[PDB]
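Reading through the C-alpha cells given below for one structure.
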There are 2 protein chains.
Amino acid sequence: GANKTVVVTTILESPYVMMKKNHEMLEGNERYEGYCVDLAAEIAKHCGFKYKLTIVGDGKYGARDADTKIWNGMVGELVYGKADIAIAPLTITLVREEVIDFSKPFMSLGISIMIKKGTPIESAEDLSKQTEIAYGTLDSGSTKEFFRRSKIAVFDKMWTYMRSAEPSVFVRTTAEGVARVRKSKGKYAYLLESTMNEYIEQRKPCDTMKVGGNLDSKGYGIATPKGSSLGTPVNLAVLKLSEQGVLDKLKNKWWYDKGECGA
Amino acid sequence: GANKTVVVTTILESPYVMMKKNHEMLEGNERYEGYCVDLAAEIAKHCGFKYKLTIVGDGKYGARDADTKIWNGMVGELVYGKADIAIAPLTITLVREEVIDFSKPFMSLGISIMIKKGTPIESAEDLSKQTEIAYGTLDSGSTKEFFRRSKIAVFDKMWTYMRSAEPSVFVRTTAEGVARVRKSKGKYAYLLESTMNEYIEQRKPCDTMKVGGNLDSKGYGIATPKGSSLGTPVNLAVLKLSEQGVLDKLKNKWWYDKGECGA
Ligand SMILES: CC(C)S(=O)(=O)N[C@H]1Cc2ccc(Cc3ccc(C(F)(F)F)o3)cc2C1
Ligand SMILES: N[C@@H](CCC(=O)O)C(=O)O
Ligand SMILES: N[C@@H](CCC(=O)O)C(=O)O
C-alpha cells in the first residue's frame, strides 16, 4: 500500500554507528553518526523512503537459540517484524540467508587477530599451539559460529580451547574485547572482523595490531525480512553506490580520514 | 516440471576454464579443467542437477549494444534462453543485475594494472599523466564499462585517452592483452581484473607484474535468467561452499598451487 516510515535496526559499533558526543541535545536520526548512518541516508534517497534509526534492543548481531529456535539481535528484529531493514555490519551467512534477505555485500571482511602491540603471535596457528595467551570472540555473531562449525584442524583446535576456557574468553561487545586486549598486558588476543580490527588500529592509544592473514572471505549485506518489497530496490541501490564510488568514499571518510595513529 | 540437464555457459579464461591439453581425445565436461569447472561440479552436486558445459559462442562476457539493445556474450545467452546458468568469472554489475540474477559473489576482484617487468608505472595516476606507454582493456566487459562510465578525474582522463587511441588499445581476449604486454617491450600496460592479473604473474615466462592498488571492489557471481528456479538453490550452495572452505581450497588449487615463478 501507501509508503510507511521504514524502521531501520542497527548496532552501536565503531565506526558504523555511534552516538554523537552531543546526542542528548539531539533528536531522531541526528543523534547518530558513522558509516552505516551515512549509508542509511544514501539507500533511503535512492529507494525514495523515509526512515527511523533504532538501535537493536538486546545489542546483538543475531543468533538462533539451539533449544528455543528463537532469533535474537538484529536478525530477530527482522524475523519477528519489529524492524523493516537492518543497515549495519551484519555478515552474510547461510543460517541467516535462509531466514532473511541479504543485499549483495557493501563491504568485505574476514576474521582476523587483534593483539596488544608486542604480543608474540603472528597467526591463528601460533594461538592454537600455545596457552599462555588467552583468546576469544564476540558472543552472538558470525565469528563465534565460524569457530564452532569449523572442520579445519587449527580452528577446531581453537574452538575446543575457547568453548572450555576459564574464565570465559567470550565478550558481549567488540569494545569489551578491545578493552580486554588493552588491559591484559599481551595475555589476551581478540578474534574480530578485519574491518573493526583496522579501524581500532588507527585509534588512540594506538596500542593494538592486526596480525596474520584473514581466516575467511565474507561480506556485510543489507538485510530485510524474507520477501519484503525493499529487497530488490535496496540491492540495486547498493550496486549503484558501489559503481558511483560512494562506498569507497564512505570507507575513506570513516577509516583513513579518522586515522589518529599517524600515516 | 521434471528435471532437465542444465546448460551451463562459461568462457575460456585462465585459470577458470581451459581445454585440457588432450581435450580432443575426451568428450563432454571431461574436455575442460579449472576453477569454474570444479565449481560447476560442486554447485551441481549441492543443487542435485546434471549439466553440460558449453563455451559461449561469441567468446564474450556480456555487453548490451547501445543501438540494438541486444545483449551479447554469456549474459546474452542467459537473456535469450540459450543457457540455464553462467558459471564463470562474470562480474556483478548494475546493468547486468537488472536483466539476470546473480548469486552472492564467490570470488572478489578489483581492476588492476599489469605491466611488463621494469615498466616505470606504479599506478593509474602514473598512466594518466604520460603518453609513451599505451594502455587499454578487454572489449565487451565490466572493466571497459567502468572507465567509460567513471566520473572520477583520473579514470575519466584515462577513458578519454583510451577511446581515441590509435592503434586501438582494446583487446578481444585477456590472452591478447597479456601477449601485447609481453611483446610491447614495456610500451603497453593492460588494465584487467586482479584475479587474472595475479594468476598470470605466477606463470612462465614470469615477465609480468601487478602494480598499484585495485581501482574498485567487486565480485563474480553465478548468473541465471531472471526468475529461474535455480537462483535460490545456487545462491545457498555458494554460501555453503564459502563456509565449508571449498572456495578457498579451489582458489589455492588454481592459483598458488599452479605457481611456477617461485615463492
Ligand atoms: C558468498 C558469501 C559468503 S558473501 O559473503 O556474499 N561473498 C563473500 C565473497 C566476496 C567476494 C567479493 C566481495 C566484494 C563485493 C562488493 C560488492 C560485490 C558485488 F560484486 F557482489 F557486487 O562484491 C565480497 C565478498 C564476501
Ligand atoms: N559482523 C558479525 C559480528 C562481529 C563478529 O562476529 O566478529 C555478525 O554479523 O555476526
Ligand atoms: N569479469 C569481466 C571481464 C574481464 C574484464 O572486463 O576485465 C566481466 O564480467 O565483464
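Don't overthink the numbers, they just go from 1 along the chain as shown.
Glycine residues also receive a Cβ, built from the backbone N, Cα and C atoms like all the rest.
What Swiss-Prot says about this one:
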| type | residues | note |
| --- | --- | --- |
| BINDING | A:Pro89, A:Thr91, A:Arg96, A:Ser142, A:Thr143, A:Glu193 | L-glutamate binding site |
| MUTAGEN | A:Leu94 to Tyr (Swiss-Prot position 504) | Promotes dimerization. Strongly reduced desensitization |
Other than its own, how many Cβ atoms are within 10 Å of the Cβ belonging to A:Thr91 (L-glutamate binding site)?
23
Are there residues of the same chain, six or more positions away from A:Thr143 (L-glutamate binding site), whose CB falls under 8 angstroms from its CB, and which are they?
A:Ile111, A:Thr137, A:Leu191, A:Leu192, A:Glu193
At a 10 Å cut-off from the C-beta of A:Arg96 (L-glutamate binding site), count the other C-beta atoms across all protein chains.
27
Using Cβ atoms and a cut-off of under 8 Å, determine which of the recorded positions A:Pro89, A:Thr91, A:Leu94, A:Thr143, A:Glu193 neighbour chain B, and list them by sequence position, or give 'none'.
A:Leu94
Are there any residues at least 6 positions away along the chain from A:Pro89 (L-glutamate binding site) with a Cβ closer than 8 Å to its Cβ? List them or say none.
A:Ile11, A:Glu13, A:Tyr16, A:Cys36, A:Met107, A:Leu109, A:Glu193, A:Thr195, A:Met196, A:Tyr220
Any idea what the Cα distance is from A:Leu94 (mutagenesis position) over to A:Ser142 (L-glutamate binding site), rounded to a whole Å?
10
Residues near A:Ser142 (L-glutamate binding site) in space but at least six apart in sequence (CB under 8 A):
A:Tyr61, A:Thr91, A:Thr93, A:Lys218
Quick check: in three-state DSSP terms, what is A:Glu193 (L-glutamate binding site)?
strand
